[PDB]
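S.K.: Please read through the structure below; I'll follow up with questions.
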2 protein chains.
Amino acid sequence: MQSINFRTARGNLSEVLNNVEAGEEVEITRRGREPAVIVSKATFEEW
Amino acid sequence: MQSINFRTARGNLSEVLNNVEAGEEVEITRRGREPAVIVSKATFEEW
């Protein structure tokens, strides 16, 4: 479980999605807001 | 589960993340590549 901020997710989305594809789960933080979690379609369907 | 292409998601990540927090599970697609699914941290913890 890696964590990145919104500006890192936005400016580096292509690489972020490459990390996710491999198996990594990426949490996207935002000041005063609930974090979002990006997971692969395979991880999604397993659970 | 909603679905948006990479190009749209990159440009509109803020709206995507607000929709994810509002209760949607969003699939980001890229041609020839595995789709990524964005869930809220609450949905992720519930797994």
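Numbers run from 1 along the shown chain.
Even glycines carry a Cβ here, placed using N, Cα and C.
Quick paste of what Swiss-Prot says about this protein:
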- B:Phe44 to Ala: Significantly decreases repressor activity, binds DNA less well, inhibits doc normally (MUTAGEN)
S.K.: Can you check which residues sit near B:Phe44 (mutagenesis position), meaning Cβ under 8 Å from its Cβ, same chain, 6 or more apart in sequence, and list them in order?
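M.R.: The answer is none.
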S.K.: With DSSP assignments reduced to helix, strand and coil, which class does B:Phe44 (mutagenesis position) get?
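M.R.: DSSP call for B:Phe44 (mutagenesis position): helix.
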